[PDB]
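Reading through the structure tokens given below for one structure.
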2 protein chains.
Amino acid sequence: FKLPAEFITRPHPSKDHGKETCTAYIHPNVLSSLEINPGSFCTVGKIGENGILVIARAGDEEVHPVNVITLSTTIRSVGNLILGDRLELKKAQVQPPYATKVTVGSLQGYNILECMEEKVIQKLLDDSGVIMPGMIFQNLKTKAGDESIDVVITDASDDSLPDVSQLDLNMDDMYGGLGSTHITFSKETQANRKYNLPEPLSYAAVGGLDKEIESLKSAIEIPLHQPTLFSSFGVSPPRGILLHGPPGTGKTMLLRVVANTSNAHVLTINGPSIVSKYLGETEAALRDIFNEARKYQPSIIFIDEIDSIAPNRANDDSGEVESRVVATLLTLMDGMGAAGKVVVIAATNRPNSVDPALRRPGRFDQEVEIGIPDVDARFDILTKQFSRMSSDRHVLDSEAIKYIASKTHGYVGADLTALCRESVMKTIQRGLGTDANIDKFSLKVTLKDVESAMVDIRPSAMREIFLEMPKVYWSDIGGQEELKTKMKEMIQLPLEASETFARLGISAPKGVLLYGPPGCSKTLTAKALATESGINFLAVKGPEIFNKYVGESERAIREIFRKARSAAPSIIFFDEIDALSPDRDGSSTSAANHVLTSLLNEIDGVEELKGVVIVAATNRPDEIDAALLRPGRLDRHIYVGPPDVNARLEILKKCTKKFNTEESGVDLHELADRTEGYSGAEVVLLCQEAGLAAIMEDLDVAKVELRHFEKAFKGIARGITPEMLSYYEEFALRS
Amino acid sequence: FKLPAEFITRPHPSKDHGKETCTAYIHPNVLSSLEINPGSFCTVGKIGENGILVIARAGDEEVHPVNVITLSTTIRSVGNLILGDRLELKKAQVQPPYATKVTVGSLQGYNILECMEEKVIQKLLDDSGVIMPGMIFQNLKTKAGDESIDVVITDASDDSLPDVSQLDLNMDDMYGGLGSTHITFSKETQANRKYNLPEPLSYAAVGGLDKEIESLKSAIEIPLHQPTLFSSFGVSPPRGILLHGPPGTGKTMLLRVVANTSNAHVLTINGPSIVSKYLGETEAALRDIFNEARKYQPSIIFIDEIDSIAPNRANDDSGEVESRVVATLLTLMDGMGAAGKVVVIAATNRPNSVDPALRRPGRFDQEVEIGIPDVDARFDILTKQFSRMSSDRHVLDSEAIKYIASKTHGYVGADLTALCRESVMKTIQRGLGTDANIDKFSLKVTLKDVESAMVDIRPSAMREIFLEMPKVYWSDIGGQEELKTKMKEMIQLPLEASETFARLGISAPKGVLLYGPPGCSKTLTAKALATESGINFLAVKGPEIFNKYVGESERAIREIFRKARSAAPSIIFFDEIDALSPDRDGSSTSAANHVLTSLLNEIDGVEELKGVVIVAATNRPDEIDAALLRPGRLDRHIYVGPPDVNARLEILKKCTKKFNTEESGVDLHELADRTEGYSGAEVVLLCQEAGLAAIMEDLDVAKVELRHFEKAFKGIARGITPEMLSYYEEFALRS
Ligand SMILES: Nc1ncnc2c1ncn2[C@@H]1O[C@H](COP(=O)(O)OP(=O)(O)OP(=O)(O)O)[C@@H](O)[C@H]1O
Ligand SMILES: Nc1ncnc2c1ncn2[C@@H]1O[C@H](COP(=O)(O)OP(=O)(O)OP(=O)(O)O)[C@@H](O)[C@H]1O
């Protein structure tokens, strides 16, 4: 009459040996209600995934409640069963025919154990069950050496009639005390891909964000193992961790890894699936799920799509479910206990849509930022996935990996998986079309397939609120020695002299203004400084912050400034400030005025900042208002205009690297002498049509002639009159 | 007590012989629930299709699940029973009266078997059941000569008293070992239209989109037939395929043909019919159907009208049916398994209504897009439609079909079927009203009826995003030789110099500007490019993109840009920019500014487009954005002014082909010299008005008179002024 509906997996206590494979502690009332012999096989429905983990069953001692059961540590580890997943119970399966090979695998080991074997097979098949997808057994004590070792029995040659039963449990039959079928020791293979078991994600599988990953691991590890120190402190641990960022970064992988690696209680929710039309039933279900959550002392609660389940009160009062469930959740979330052990983490797509009451300092004062992967993160992801499918399928040098990673600038791990999948699919289809069903191993993976995948992938993440501009070394950029010394000085002052600035009292001017021709000295200088400094740098455009909605630009500027503070002491930079700055001559809407006032308050409004230094670049000198041109802010000015000879030589030799200089015969000096009146963008375009004039003559060319350079020099006018030079000079002298 | 409602169909396994006609695996409880003899006939409700498929029934072995049923591949083929349709149970009907003919048809072959017949009557009539619409049996082994044949028993002359049953099942009676009347083998007729049984759609039913249907078949067959290679790769092969295009292109028949071309299980939905007033009922049904589809390895999932089921999250937050179903379906789609053998098919008319999060590259990056068929595809579909009922019903020359296809430019396959139906009904009514119920075989189908139906169809809205201009070749366009050289160089550079650009790093300027009079050389050039280059051509009109709705134009621009990018690297042309460029004057709305900044960011902003080429045509270059024309981008400029003497002479020669030049006596050069200030548009206009004046004198004429030409010329002003030419020249000087 009990009619059980859901079951929860539980750890096996007391260790020892016991059954260890077929514990199955279910109350006898459930067994009687299912008209199934207790001394027979059991089932693990776990919602779908046919095979149902046919394992033998036993009985409890009236000490395990019907709501929670156990299904053996090794079985749940092999099946990737998280501790506390939803479970059902159905009719058992018929007996298997026989077992064929049962071959050891020796996972995470180099094998060659010789005397350390001491008849492993006796312990392997001395226990009932032993399912073929694997079995993890601790080493316990094995002569001198201690240590630990794992075994894998995936490889076999047993065929079962029902194709749906992918688990196809195998029986055990050995003769011994304390002849098999053609021995058991045969090579040290890992889990086979013929059955394609679900690979359990490990620590090495995730990475690329070690700075945040280690912090999250510590923040979830120190309360779950050492609560006595926090209780003695009296401040109580924070019970909530908030995760947010661009979609596709894979925030669920971290929680999945820390759930499958840890042996504590793990439960997950589908979001609004529990929520129904009724209110009392949903409230009762919530109380029941939290009751089952905290009834076990070690537990971790995972919530998905908090923004959807907790809509903002002010944003939209749509109806149905609203902020009263949010309030009751907050009330029950403020009072678990003084010490406590249950820790709940939160992952959301966007933070603004989430109710600000949720992320109060008393509950979520720690913030985890998961941004778009950087170049190093892309290196790590490519390397880890290459190591994941090994070099057997294909081999590729590190040069191609670094080139394809340098091509990627705003790509994400989801995008990288899309590229690899499309490359594999294109390789398969090309092989089928051309080679007429040739062996797939020989075809492998080549660079042109990856290039084609890059061409036709068309990712849906072209618009990003945060831009990670690719980094370039100092060789590409050609600058001036005084300019380089100044840039290095103003990037080394706030990061090294901050310790002595306390006793000095000067701190930093924190004001940098950049003005010059639009040809160059606007983005490459920032790229070089970011590359050399090694600090996190973000790029934001002028028109990008502007939006049709009134107040949207204010939220964007406030949130990017908040990210600037949250991303450690670094350097912030604006691509073009000549849009919001004009307010009187350029008229414009009041949104520009509000943004200007907000940024003025943020930089010099009854506050002070020692970590971040604002850098502004403008196209015109006179477009800035008099409010910005005030002593104490942006006092320093850099000419960064018509650079001297050595910068031109550097940029010309960088652009001429592809071409041959010795064969041309030019000394690379007269070109710079005649080009001294040009700018970077027009120099780049000029060398472009010079190459074009070289190429269309007789198609492919590896040599460029002087006549082509002479023709291209007069093709484009200088486009520069000394009016702007005089204006820049008169703007410089008045400062 | 269980009260079953709906059943499912499954193939009979183990092959062999068994029964092959009346398996009907039914559990004993259902047998007792029908209060009828188990050794008697049963029925298949199949939600309609009166007759209810009266077939004999038997029992299962308690292993076969009660929910599903098996009713033999012959009956599935005869009744078009898709693998997974709803099924209903009902009491048996009246006993079969008698059998009359049972004659073999032997379709898809030339018949004339004789030698290897070996008494087919024995095999056909030794099986219990045998329903008269037809028996489909595999060849198995027939002496030496392997291969396979198909037999159809659609022809018969038996009538049953109840007209509700359209199947009128019969019995078998024969004498032999290892009596009917008038033998069995007779004639070679195809499927009879008297009963008009539904026919199974095949690959030959759809044509003209071979490159699309083959790609779809591959994308549904390699991931399903051989998942072992993908499992070995371990790249999580995609499970879903998206079908998109304009309404009426005929995607539903593609889904039906791919569903019935394979014996695997298929799920079919009826749109929002699954939605119920209970919030939990919908999600419960979704998880139930997902689980039942997953626990059978061979399965295909069909999604119809995802736009209605899944609306935009950020656009329509109506309530109840919201993104919660999207979240739960994504959760189900995430981790059902590793290898799998199930694929999902999703089709919708409007990709815009699809939620942006649902359009992601992580595991749904692959796209299958079908557009408006061209003249070749239309001709192929028309000739296939004619061949469907062959020359017996109607006769038409291939030139008539080609002319009809040429006339059809923007039509769709649904419109083509409407044209065919209109022609048929117009012919029927005309023959009836003309000859007082004469036989329909005399009139047949003529080109006049097709033309009348084409005139009377009156298409509602022939507006699309992929405009298909009429094909125009080289001789139809007259222009200067310099422009021809420039266009040849511009089309030759990308395709035959991409490798050189990659080696040199120059890439391409990807900027083409066309400024000139709006008469000619603006759309005629695009029409010429549409055919002479051989590359896919796209034309977007300025007034067309503008609309009353705010933001719809932006969405259309985004959609067309991503479609052009994803389709293939090709030259894209935009017709007229005068409706959006003048934003600095007249107080233009913010939408135009957003469009301009979006195109500026997507053309040359933190990314490059090495495949496609940006081509823009303008009338007034002074109204373009100041921040749009900069050195290094869109640098190429074409004068493309008024046509010269040669171009005007070519236009006159092309337009004069209708009349006779010898009779008129004009040299086709003096008129061009006199008409020097007229661009191509008003040149063809004056030619048309001269022809009008020529034909108003004595109706049809064979030549144009000089007096008529001079009267037409003197009645229309030149419309040109030296000031605009001087302005164009001085603007070209600065470029
Ligand atoms: N670090 C990574 N390594 C490998 N693949 C990754 C990584 N991060 C993301 N992916 C790929 O992106 C896909 C989607 O990522 P995932 O579902 O974990 O992200 P999410 O942001 O939590 O999800 P959602 O898009 O539903 O919000 C994964 O299935 C995987 O293919
Ligand atoms: N290519 C074609 N060849 C022949 N008949 C066609 C073709 N395209 C459409 N038709 C006709 O038009 C009808 C409409 O097509 P159907 O009902 O299959 O919808 P669909 O076009 O796939 O759907 P939707 O309107 O959602 O795009 C077909 O039943 C058929 O009679």
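Residue numbering in chain B adheres to Swiss-Prot, whereby the residues present occupy positions 28-205, 220-776 in order.
The deposited model was determined using electron microscopy, 5.6 Å.
Just so it is clear, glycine is given a Cβ too, placed from its N, Cα and C backbone atoms.
Within the same chain, residues at least six positions away from B:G286 (ATP 1 binding site) with a Cβ under 8 Å of its Cβ are B:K292, B:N390, B:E410, B:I411, B:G412. Taken from Swiss-Prot, the feature ATP 1 binding site applies to B:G286, B:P287, B:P288, B:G289, B:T290, B:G291, B:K292, B:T293.
The ATP 2 binding site annotation in Swiss-Prot covers B:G557, B:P558, B:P559, B:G560, B:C561, B:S562, B:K563, B:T564. B:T564 (ATP 2 binding site) falls outside any helix or strand according to DSSP and counts as coil.
Looking at Swiss-Prot, you'll find the mutagenesis B:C561 to T noted as follows: In drg1-11; severe loss of ATPase activity. Severe loss of oligomerization. Resistant to diazaborine-mediated growth inhibition. Around the Cβ of B:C561 (mutagenesis position), the same chain contributes B:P684, B:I692, B:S720, B:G721, B:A722, B:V724, each under 8 angstroms and 6 or more positions distant in sequence.
Under its mutagenesis annotations, Swiss-Prot gives B:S562 to G the following note: Increases ATPase activity. Loss of oligomerization. Here B:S562 (mutagenesis position) comes close to B:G520, B:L524, B:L555, B:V681, B:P684, B:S720, B:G721: these same-chain residues lie at least six apart in sequence, with C-beta atoms under 8 angstroms from its C-beta.
Taking a C-beta cut-off of under 8 Å and a sequence gap of six or more, B:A569 (mutagenesis position) has these contacts in its own chain: B:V513, B:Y514, B:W515, B:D517, B:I518. According to Swiss-Prot, the experimentally introduced change B:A569 to V is described as follows: In drg1-3; resistant to diazaborine-mediated growth inhibition.
Secondary structure from DSSP puts B:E617 (mutagenesis position) in coil. What Swiss-Prot says about the mutagenesis result for B:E617 to Q is this: Increases basal ATPase activity. Reduces RLP24-mediated activation. Does not affect interaction with RLP24. Prevents the release of shuttling proteins RLP24, NOG1 and MEX67 from cytoplasmic pre-60S ribosomal particles. Does not affect the interaction with pre-60S ribosomal particles.
One mutagenesis experiment catalogued in Swiss-Prot, B:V725 to L, is accompanied by this note: In drg1-4; resistant to diazaborine-mediated growth inhibition. Remark: B:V725 (mutagenesis position) has B:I692, B:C696 as non-local neighbours, by Cβ distance under 8 Å and separation of at least 6 in sequence. Look at B:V725 (mutagenesis position): DSSP puts it in a helix.
For the published mutagenesis B:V725 to E, Swiss-Prot gives the following note: In drg1-1; slight loss of ATPase activity. No effect on affinity for ATP or oligomerization. Resistant to diazaborine-mediated growth inhibition. No defect in RLP24 release from pre-60S ribosomal particles in the absence or in the presence of diazaborine.
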I need the neighbours of the ATP 2 site defined by B:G557, B:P558, B:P559, B:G560, B:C561, B:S562, B:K563, B:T564. Which other residues of that chain put their C-beta within 8 angstroms of the C-beta centroid, in sequence order?
B:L565, B:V681, B:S720, B:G721, B:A722
Give the distance between the Cα atoms of B:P558 (ATP 2 binding site) and B:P287 (ATP 1 binding site), rounded to the nearest whole Å.
35
List the recorded positions B:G291, B:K292, B:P559, B:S562 whose Cβ sits under 6 Å from any atom of ligand 2, in sequence order.
B:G291, B:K292
Could you round the CA separation between B:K563 (ATP 2 binding site) and B:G289 (ATP 1 binding site) to a whole angstrom and send it over?
32
Considering the binding-site residues B:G289, B:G557, B:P559, which residue's Cβ sits among the greatest number of other Cβ atoms within 10 Å?
B:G557
Please report the Cα separation of B:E617 (mutagenesis position) and B:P559 (ATP 2 binding site) in Å, rounded to an integer.
9
Least surrounded among the binding-site residues, given as B:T290, B:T293, B:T564, when other CB atoms within 10 Å are counted:
B:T293
How many other Cβ atoms are found within 10 Å of the Cβ atom of B:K563 (ATP 2 binding site), counting all protein chains shown?
22
At the Cα level, what's the spacing in Å between B:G291 (ATP 1 binding site) and B:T564 (ATP 2 binding site), rounded?
31
Name them in sequence order: residues not among B:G286, B:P287, B:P288, B:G289, B:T290, B:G291, B:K292, B:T293 whose Cβ is within 8 Å of the mean position of the Cβ atoms defining the ATP 1 site.
B:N390, B:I411, B:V453, B:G454, B:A455
Quick one: Cα separation, B:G557 (ATP 2 binding site) versus B:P287 (ATP 1 binding site), in Å?
35
Using the alpha carbons only, what distance in Å do you get between B:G560 (ATP 2 binding site) and B:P287 (ATP 1 binding site) once rounded?
32
